[PDB]
Every structure is written in C-alpha cells, then in structure tokens.
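Asks: Got a structure here, written out as structure tokens. Questions coming.
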Amino acid sequence: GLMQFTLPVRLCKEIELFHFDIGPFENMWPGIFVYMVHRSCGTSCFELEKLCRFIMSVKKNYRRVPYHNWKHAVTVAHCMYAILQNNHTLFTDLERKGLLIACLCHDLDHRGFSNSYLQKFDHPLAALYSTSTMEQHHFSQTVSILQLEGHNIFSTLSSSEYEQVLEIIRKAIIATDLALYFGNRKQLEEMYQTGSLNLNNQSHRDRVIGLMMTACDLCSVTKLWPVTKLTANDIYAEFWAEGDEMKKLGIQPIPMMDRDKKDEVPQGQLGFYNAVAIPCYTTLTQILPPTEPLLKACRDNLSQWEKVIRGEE
Ligand SMILES: COc1ncc(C2CC2)nc1C(=O)N[C@@H]1CCN(c2ccc(Cl)cn2)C1
Ligand SMILES: [Mg+2]
Ligand SMILES: [Zn+2]
C-alpha cells in the first residue's frame, strides 16, 4: 500500500512531458508503467502483485519485431499518461484505469504485418475477423491474459464497472485501426465546428477516446527529431519486410513498402504527416487544448522531413 515507485530525477521530470523517450534499458519499462498508473490512477487502483504479473504476461506476448514491440506498447501508454495528466478533470476513474491498460495491450501479438497483408495471404485471423483483423486479435489476447489465474487486475471492480472497463478497452483498441481514424476525425471535426460536440454524450466520448488512441499510437511523429528519425528506420524495416512478402505472393507492393524505393521515403513522410498526423493532432488540440505540444512537435518534425528532401540533411 505504501510502496511507491520512484524514478531518477531526470526521468521523474522528463516523464511528465509529451516528448519523453522511455530509453534503451528494457528492465526499467515495467517500473515506468507502474509509476505512470500510480500517478494517473492512484496506488490503490490495482493490487501491485497482480499488476506486475499482468505487465510481465503482456511483455511475453509482444514479439521481437522492429517496431510493433514491447517498447511501442510502453511508448503509446506514456503518451496517454501525458494526455490524462494534462486533462485532469475531464476523465472518469474507470477511463484512466482502462486507457493505460488499453495502450499497453493495443498491439499484443503483432507480427509486423498490416491487415491488408493478412487478407492477401489469406491468414486464418482474416477469416475469424473480416475488418480490424489485428485489432480484434489484440483485444482477444488482452481478455485471454486477464483470465489467467492471478492476472485479473480489475477483480475488485463491481460487475457493471468491470463490463464498463472491458467495453472502454475494446473500443480503444479497435480505434487504433487507422482505416477507422479518417471517418472518426471527420465526424469530430464537423461536431466541434457546428458546436454539437458534447462530452456527457457517451457516443461523443467514445469518438474522442478513439482520436486520443490514434494520437498516442502515432506519437513517434511528436518526439524530438533524433528519436523520430531513428524510429522511422524501425517503422520502414517492417514495411519493407511486408513488401518483400507481397512480392513472394506475386503482388508488387505500394512504393512505401518496396525496399528498392528508399529514395521515396522523405516524400512518404510528408504524405503521412499532411494526410494523417497533422490533422489528427489539430482536431485533438481543438478538443483538448492542453495536448497542443503534440501538434507543435509534429509540425517541427514535418519541417525536419522537408529539410531532408531539400538535401539540407
Ligand atoms: C508512412 O507511414 C508511417 N510513417 C510513420 C509512422 C509513425 C507513426 C509511427 N506511421 C506510419 C503509418 O502508420 N503508416 C500507415 C501506412 C499508410 N497509412 C494508411 C493510410 C490509409 C489507410 Cl486505410 C491505412 N494506412 C498508414
Ligand atoms: Mg496496431
Ligand atoms: Zn500501435
């Protein structure tokens, strides 16, 4: 009960900032996550014995892939922590509980392949889940791990709070499917501008949490340039492997995924920043003004990519 996690002074200060990097020491990531839960939620939210056992079963079920790995889980959970701490009073006790867990679990058992490649490969998961294939699998994996003996971090909730938290986690994980992002943001855009956005409306909250999940998921584009630049390599390592596997199925991959077309990457990042990232953090900033630092960092990085193209790096 009186066992807190503390961090060294540099991490203790930097962890509160949106652009924090969790560092290369894997063995510190669980403590960083429990630190964030204790400050976001309270030292009482979860039995520590059960949280630690849940955290380590989730780590085990992330694979050794270049990008969709344990480091991504904890990175995405940290961005959600930053959003929740910068927007104290807007979120319920259950929402803070659910969303940090949703983020840590959102890519459970990712193999590094898009939903597209699963469908062209004709993977069993594509027969089981026609849309949001991997995301339905990740939520499935979350429930499986919650049901292991000794792993049920929600055991002390009432029946109905338990059903509320699992519903929050399911919608939050489905929202990380970028194919659903475009429509979600366009609706949140219309609703903010026509003045109809209402946070007491559950279906509006659902949409707003969805956009938070997209924002945390893409948070690589909101770090300091040297972190953003080095993560891009990990992101492209998966893309190119997927492109390689498309060629094995006899399908020319889109140039983004073709490792012969590396020249085209800086322009690929422009496209992605303008079409996805900038609009995402814009709408988020309009709805939750204290998340502006994400939009500012994202614009800073757009400009760094513009510099790469102009040959200035
Ligand atoms: C060039 O792509 C990227 N570069 C950097 C990062 C960093 C945030 C990690 N992420 C991506 C990305 O998620 N691209 C994905 C591939 C292209 N994008 C897309 C567009 C429409 C639909 Cl329906 C699906 N996918 C998303
Ligand atoms: Mg995902
Ligand atoms: Zn992710």
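Just so it is clear, chain A uses Swiss-Prot numbers, and the residues here are 724-1036, in order.
So this one's X-ray crystallography, 2.3 Å, going by the header.
Cβ coordinates are placed from backbone N, Cα and C, and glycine is handled just like the others.
Marked as 3',5'-cyclic GMP binding site by Swiss-Prot: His791, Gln992. As annotated by Swiss-Prot, active site, proton donor applies to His791, with the evidence given as similarity to another entry. Here Swiss-Prot flags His795, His829, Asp830, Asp940 as divalent metal cation 1 binding site, drawing on experimental evidence. Listed in Swiss-Prot is the mutagenesis experiment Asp830 to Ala, annotated as follows: Loss of activity and of zinc binding. Among the mutagenesis results in Swiss-Prot, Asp830 to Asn has the note: Reduces activity 1000-fold. The residue drawn here is the original one. Swiss-Prot lists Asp830 with the feature divalent metal cation 2 binding site, giving experimental evidence as the kind of evidence.
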Asks: Which site among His791, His795, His829 has the most other CB atoms no more than 10 Å from its CB, taking these as binding-site residues?
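Replies: Max Cβ neighbours within 10 Å, all protein chains included: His829.
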Asks: With a 10 Å radius around each C-beta, find which of these recorded positions (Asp830, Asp940) has the fewest other C-beta atoms nearby.
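Replies: Sparsest of the recorded positions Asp830, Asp940 by Cβ contacts within 10 Å: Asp940.
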Asks: Closest of the recorded positions to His791 (3',5'-cyclic GMP binding site), Cα to Cα, picking from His829, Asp830, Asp940?
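Replies: When the Cα distances are compared, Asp830 comes out closest.
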Asks: For ligand 3, list the recorded positions among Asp830, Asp940, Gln992 whose CB atom is within a distance below 6 Å of it, in sequence order.
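Replies: Cβ < 6 Å from ligand 3, in sequence order: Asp830, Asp940.
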Asks: Return one of helix, strand or coil for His829 (divalent metal cation 1 binding site), based on DSSP.
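Replies: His829 (divalent metal cation 1 binding site) sits in coil per DSSP, no helix or strand.
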Asks: List the other residues in this chain whose Cβ sits within 8 Å of the Cβ centroid of the divalent metal cation 1 site residues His795, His829, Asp830, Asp940, in sequence order.
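Replies: Surrounding the site, in chain order, are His791, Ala796, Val799, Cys826, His833, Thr899, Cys939.
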Asks: Distance between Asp830 (mutagenesis position) and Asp940 (divalent metal cation 1 binding site) at the Cα atoms, whole Å?
Replies: 10
Asks: Just checking: which of the recorded positions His795, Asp830, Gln992 have a C-beta under 6 Å from ligand 2?
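Replies: Near ligand 2, sequence order: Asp830.
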Asks: Distance check, please: Cα of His795 (divalent metal cation 1 binding site) against Cα of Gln992 (3',5'-cyclic GMP binding site), rounded to an integer number of angstrom.
Replies: 19
Asks: When DSSP states are folded down to helix, strand and coil, where does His795 (divalent metal cation 1 binding site) land?
Replies: helix
